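Below: the structure, in structure tokens.
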Number of protein chains: 2
Amino acid sequence: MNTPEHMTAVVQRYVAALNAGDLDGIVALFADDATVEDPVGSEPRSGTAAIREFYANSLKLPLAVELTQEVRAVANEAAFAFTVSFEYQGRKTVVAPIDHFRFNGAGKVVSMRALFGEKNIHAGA
Amino acid sequence: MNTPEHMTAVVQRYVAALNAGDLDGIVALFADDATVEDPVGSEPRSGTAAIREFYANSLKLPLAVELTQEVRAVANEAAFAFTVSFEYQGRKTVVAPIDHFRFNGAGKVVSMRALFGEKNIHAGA
């Protein structure tokens, strides 16, 4: 029923790839017809095309994600929480959204939805 | 409407209702035909019968749930992380499951699901 090592490992490899800016790879990370939602209720994308479109418009910003908690892998599920370092307009900020990925088939992510709150961000300079 | 302020507040009320171990209350909190899906295993139950039945069989354990992180109120759904204090006759253990459920701004929860795991469990003396 999906392992935490494989799942979590995927999340890890994904994070790295993310910081690497590997869109193609990141895309290959999950299904090809999967649906990503970042942040939330902000028009979810579907298909390596969309997934890439978003992930791209996202990376568009020079940020650095890093784990500061852990991952919540369960029934073909993997809901982990990570931080996002980004600074703009002489204003630094660090978010801590939660990525919720659901694997299907056996270990293929076809659905990905994040969870970011207002108090999940910490501005500063 | 929909906000993290009201949503979170609701989450808080629920937790309290949880710790207090008030099925009648917790039940009166969310819908009456809602569906509970906690922790995991792909087996959600609908109705105050299955709901209460579970929440009861759960509370059956003298534990004390309490937040120790934050709440992620997004997508008309609150997704926070809390801990659960419980001892095993001489032993001690504390879990840190994630509560994620959807509802209408006001506490109109008709669907809820948690996400736990072994790593979420922290044994000890």
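We read in the header that solution NMR was used to get this structure.
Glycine too: its Cβ is placed from the backbone N, Cα and C atoms.
Here's what Swiss-Prot has on this protein:
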- B:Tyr14: active site, proton donor (ACT_SITE)
- B:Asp38: active site, proton acceptor (ACT_SITE)
- B:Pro39 to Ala: Perturbs active site geometry and lowers activity (MUTAGEN)
- B:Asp99 to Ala: Lowers activity 3000-fold (MUTAGEN)
- B:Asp99: substrate binding site (BINDING)
- B:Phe116 to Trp: Slightly lower activity at neutral pH. Increased catalytic activity at pH 3.8 (MUTAGEN)
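Mapped onto this structure are the features recorded in Swiss-Prot.
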residue  : record                       : Cβ within 10 Å
B:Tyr14  : active site, proton donor    : 24
B:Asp38  : active site, proton acceptor : 20
B:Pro39  : mutagenesis position         : 17
B:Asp99  : mutagenesis position         : 24
B:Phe116 : mutagenesis position         : 18
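Here B:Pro39 (mutagenesis position) is compared against the recorded positions B:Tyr14, B:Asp99, B:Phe116, and the shortest C-alpha distance is to B:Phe116. The CA atom of the residue listed as 'active site, proton acceptor' is located 8 Å away from the CA atom of B:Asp99 (mutagenesis position). Counting in whole angstrom, B:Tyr14 (active site, proton donor) lies 10 from B:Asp99 (mutagenesis position) by their C-alpha atoms. Between the CA atoms of B:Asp99 (mutagenesis position) and B:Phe116 (mutagenesis position) there is a gap of 9 Å.
In the three-state DSSP scheme, the residue listed as 'active site, proton acceptor' is classed as coil.
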